[PDB]
Amino acid sequence: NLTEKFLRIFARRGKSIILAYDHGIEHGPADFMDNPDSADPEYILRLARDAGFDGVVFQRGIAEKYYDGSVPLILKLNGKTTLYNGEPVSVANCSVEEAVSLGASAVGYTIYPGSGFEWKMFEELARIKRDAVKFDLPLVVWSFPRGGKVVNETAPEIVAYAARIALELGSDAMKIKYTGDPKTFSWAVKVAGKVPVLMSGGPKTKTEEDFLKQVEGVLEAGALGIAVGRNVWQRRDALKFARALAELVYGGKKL
Amino acid sequence: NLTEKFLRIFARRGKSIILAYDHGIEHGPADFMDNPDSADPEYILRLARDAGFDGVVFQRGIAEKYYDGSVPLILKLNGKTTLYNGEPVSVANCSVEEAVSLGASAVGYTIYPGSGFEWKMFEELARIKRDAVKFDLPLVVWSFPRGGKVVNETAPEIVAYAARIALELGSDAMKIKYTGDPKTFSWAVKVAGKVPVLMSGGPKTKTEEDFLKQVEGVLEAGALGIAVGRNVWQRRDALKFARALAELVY
Amino acid sequence: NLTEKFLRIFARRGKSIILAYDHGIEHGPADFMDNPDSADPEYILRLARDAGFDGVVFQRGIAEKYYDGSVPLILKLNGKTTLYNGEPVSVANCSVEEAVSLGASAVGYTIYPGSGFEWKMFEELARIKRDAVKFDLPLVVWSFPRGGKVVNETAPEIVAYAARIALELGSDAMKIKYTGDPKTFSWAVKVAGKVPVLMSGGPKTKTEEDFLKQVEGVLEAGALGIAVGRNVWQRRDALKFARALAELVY
Amino acid sequence: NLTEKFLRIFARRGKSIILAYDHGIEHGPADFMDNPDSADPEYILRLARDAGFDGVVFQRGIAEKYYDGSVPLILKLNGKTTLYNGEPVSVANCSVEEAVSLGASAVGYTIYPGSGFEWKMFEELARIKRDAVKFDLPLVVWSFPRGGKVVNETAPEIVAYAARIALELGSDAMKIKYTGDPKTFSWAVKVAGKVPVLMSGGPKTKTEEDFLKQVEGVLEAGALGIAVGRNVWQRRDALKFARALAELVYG
Amino acid sequence: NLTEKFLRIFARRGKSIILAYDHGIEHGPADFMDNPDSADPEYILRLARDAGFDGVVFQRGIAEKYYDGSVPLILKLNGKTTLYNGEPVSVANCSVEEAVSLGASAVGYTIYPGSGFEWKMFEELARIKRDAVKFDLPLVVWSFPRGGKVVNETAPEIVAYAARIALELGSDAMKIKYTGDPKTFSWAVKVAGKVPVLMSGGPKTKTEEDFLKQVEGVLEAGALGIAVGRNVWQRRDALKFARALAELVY
Ligand SMILES: *[C@@](O)(COP(=O)(O)O)[C@@H](O)[C@H](O)[C@H](O)COP(=O)(O)O
Ligand SMILES: *[C@@](O)(COP(=O)(O)O)[C@@H](O)[C@H](O)[C@H](O)COP(=O)(O)O
Ligand SMILES: *[C@@](O)(COP(=O)(O)O)[C@@H](O)[C@H](O)[C@H](O)COP(=O)(O)O
Ligand SMILES: *[C@@](O)(COP(=O)(O)O)[C@@H](O)[C@H](O)[C@H](O)COP(=O)(O)O
Ligand SMILES: *[C@@](O)(COP(=O)(O)O)[C@@H](O)[C@H](O)[C@H](O)COP(=O)(O)O
């Protein structure tokens, strides 16, 4: 059971915080100017360690050149850029077998349900899923409806759809966008059934409190925890704030 | 003879009811709000068993996480979403070999004849068909003409075309839309020949009576049975009504 | 030599009549309304056998469920529908190896020279040709230019082009549309060289005499014979007229 | 060295004449009406043999039904039609391995640099080049820029680009369009470096002398010779003219 | 560690100059009219040697016919032409295995982030990267964002994105456009992390002084060196200028 393996490794305390760092490809280095140290993957590793987080997410080139075994690794297999203008598509730049050699404990893959290319991502995910089972690595799906009829990616019915698709396609854990409230987000958590849900952190919030309140909602809705990037490492007080998130998520008490 | 195998497993009583549950990918969870328990695959398995139905239809993720061997399984290999706006296409997210591993007794695959992508699904069905034969699992084709010249999907000449295409491409059973009346639907059944036909249940009908009436015509047209989702599990009295369907069909 | 093999099997008398029956996918069951018995592949086989024809053409599904070894079989590997609106393209739904297992004595494949997808069909035909040689099964190509700059499919220069292309790509026999007269048709036969040409029967003619006259022209042009569907089995006197065709051709 | 092998087989006399016959697919049989025997591949083989030419170019269907080993064969692996209206593309209908079994002494492949589909041909040529090396058959590239920014295919800078691309991609010999004069054609020959250049014959010229003058310019430019189709087999005096071409190129 | 192997071979003095010569395909022979000896690859090899440069970049055809082992070789695996009008795309015409056989000490590949085809190059670079590791050849990525939203290829944010993408995808060294000043270029150098950066030379500058100032700024920004073509071999005094470059860099 790969969900069980995922939980043992990335959620030993009953909840999970994953430090996300595929941003160098997805958005590029404009994400790193706020807190320049954030451009250094070594800083990101020390940050995940010192904050007591469960994992990091790296693309293959970052894992190859920097990964040191110090925090469990989710190797994000596919990536695209924001420079790209077509219907959304993100293709694997790494195999599951290569992810094993690079020290990963899980693999990650983004799908964009609704895209004119949804078929292209589903077809490749099928091959990656088969390899995840073969190599006994949990498959984590970033499920981000985009393109086609999608006009509001955080609408309740869009996020619930995102969650259900990830279940249906064989994910062992998933990452979806937050709806902005616990009632509608708990519907997504429910339809995902036995597969645990991680909240995608999103653009840096106006205040730290705004983020903490979102995280409380996610936990209220019954999600497993968060896969957070900017709302930690785009902050000059990254470590102090990361520590406050750890206490909220692992501590389990009402703000 | 994989048709014979299909009949032995899924129509031991001479007729067949299959509980369809690929909707979580095809339509998403809005389908589940009318009767919230329907979002739980375990509730679906209990419903199929408790009504004495012949099979269930699951995508790979649902089968992997929930399938317990209690009712025969058709593993639906391809899925698409309603969020998608292109020429209709649905590609495999699972192989026949993996379906075998997940405990499937048959595999399912949707084609959309007429789509700008009709060639992509025919190409893929060729490989899936070859594998179905290799692993001795019946191949059940959902034949749903869509895109291209198709305007009315339930028009009698489209449904009959759907039936013929499924026969021609090598299906061992098929699922097609109802035309709304037994005489026109019996032509589709006729052109399917040796291959048994299941009626796609469709959107929940205004009254329970309306649906029973449709199932009556389906059987009268000589079809094998029904592959039904919403018209059972979107109802709050799902189990009671499923038992009434079992009484009618068998 | 696979042309020689094709002639021994399908032209033992020196000329050939092939009963074509891929219509179920290509046009759908509308083709069967004229003579409803034609929806039944058992009736088609009986018809070919009774009239003394040389072969039958089935898609894989029909061959698998109905072929009984009674008449030599050309397995038509690719198929498309009339519901489809893009640039013309027909992909294989069956392999040469599978066709051999289905009892085929030859394999068939349609190309649409000129189509925006001509590259896709030429690519796939290369694989099929390779397998046809490997399995020693003659390759029969339906060469039907369509799409691109093709305005009139029965223009003398289009049909001759269709014939040359089938020869160049490595067909062992070919099926092409008739130009309407023997003089221009004989140019198409000439440019096909050593590869025998079968006339595509086309839409059912206004009279049985019209068709007989076309067939007479085809023979005068030096063609091997005919691959006929509708002009036989769309007729209520199917057997009688098939026998008059045997008379004329043999 | 496959260029050296190509030269030994197809240019033993120092220059080369190859009789090209892929027209039946590229242009269709209207090319054959002027001289109806030209529709008969047996006639083409006899023509090349009787004129003393170095080779013939056939698509797989023609080689399979007709090739008799009598003249060295270049197996033209890809073909497209003039009925096709999309971005110029021509895909292989035959593998290198099959070409070997059909008697080929070399393989041929057309690319259309500039096409919206140039990537599809480069990707395929890569596989064919790998197989050519594997089976030790020289690879002859018809480098015909077409589509994209290409307007006049015989413009000096286009023909030179065609020549250089064929060198860069790994051709062992190449066939390109003539610019219409020896000075500009010689720059194309130079940028091709160690790879020998054959002139594509083109549409039948107004007079025989017109074509002879073009050939003289091609030879003046330092090209290896000509890959000629229509300017021979479209003529009712095909063999007579073929022998005059042999005298010019080999004398 | 393929970056350390790249550095040992192509940067033994601590900084690198690579003589780039993929122009014959990328731009065609118009690049060669200024200094026509530049059309001869033997002239190019002698130049690199005489100038004391670290390496040369050839496409497979040039390497196969001309490479003599005299200077270390980066085999540039993909190439496209300026004649092409679609969304930028450049596919492999050579495999890593073949590059090994041709005497390559490294392999090169261009990506165009932002292109409507960026996915096609990412998919292919993945197979190339896997082979580079298997054959122990460093992978050098030319990262040139182009198409999509890209309007100024030398903008600070675009060149930094270029650099970071090359690091993310697995390059062992990279080649990127210069931003025109050392401050903005050093940010691209920093985001590349452990992966060394080479400056793409670009079109021939108005004066020798102009190019020298740019090279000075490239070094000031902490880059490894330059991969230069036109700014050396388009000049009549190619060798004199090449040695002035060697004096500055080393
Ligand atoms: C990237 O942020 C890309 O997401 P989109 O910008 O395309 O919506 C994600 O793949 C991250 O892995 C994930 O969202 C967590 O990072 P964040 O900074 O949002 O917390
Ligand atoms: C889904 O209903 C999808 O069908 P369309 O909405 O694309 O026409 C089918 O794949 C079902 O498996 C089948 O129709 C039976 O379920 P229903 O709820 O229609 O009875
Ligand atoms: C189908 O008739 C399809 O032909 P098109 O409608 O696309 O032109 C052919 O593949 C038949 O196999 C062949 O033409 C012979 O049948 P016919 O009914 O025309 O005699
Ligand atoms: C065909 O002529 C096709 O060329 P395009 O009409 O597409 O330019 C070539 O492949 C010939 O092999 C070559 O041009 C030699 O024949 P020609 O008749 O031109 O002398
Ligand atoms: C070619 O110059 C292609 O570059 P673009 O014209 O597409 O931007 C490069 O691949 C060169 O290899 C590299 O830029 C070095 O050559 P240069 O002449 O620019 O110094």
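Shown for chain B, in order and in Swiss-Prot numbering: 3-252.
Recorded method is X-ray crystallography, 1.9 Å.
Each Cβ is built from the backbone N, Cα and C atoms, and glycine gets one as well.
On its own chain, B:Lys177 (active site, schiff-base intermediate with dihydroxyacetone-P) has B:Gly110, B:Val142, B:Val143, B:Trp144, B:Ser145, B:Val199, B:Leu200, B:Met201, B:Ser202, B:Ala229 as residues at least 6 apart in sequence with a Cβ closer than 8 Å to its own Cβ. The feature active site, schiff-base intermediate with dihydroxyacetone-P is assigned by Swiss-Prot to B:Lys177.
Swiss-Prot lists B:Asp24, B:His25, B:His29, B:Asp33, B:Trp144, B:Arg148, B:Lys177, B:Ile178, B:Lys179, B:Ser202, B:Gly203, B:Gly204, B:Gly231, B:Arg232 with the feature substrate binding site. Neighbours of B:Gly231 (substrate binding site), defined as other CB atoms within 10 A of its CB across all chains, total 24.
Quoted from Swiss-Prot for the published mutagenesis B:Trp144 to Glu: Loss of FBP aldolase activity; when associated with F-146. Secondary structure at B:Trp144 (mutagenesis position), taken from DSSP and collapsed to helix, strand or coil, is strand. All chains included, 26 other C-beta atoms sit within 10 angstroms of the C-beta of B:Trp144 (mutagenesis position).
In the three-state DSSP assignment, the secondary structure recorded for B:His29 (substrate binding site) is coil.
In the three-state DSSP scheme, B:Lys177 (active site, schiff-base intermediate with dihydroxyacetone-P) falls into the strand class. In this structure, B:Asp24, B:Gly231 are the binding-site residues from B:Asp24, B:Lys179, B:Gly231 whose C-beta falls under 6 Å of some atom of ligand 2. Shown are the binding-site residues B:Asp24, B:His29, B:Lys179, B:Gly203; the one with the most C-beta atoms within 10 angstroms of its own C-beta is B:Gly203. Secondary structure from DSSP puts B:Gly203 (substrate binding site) in coil.
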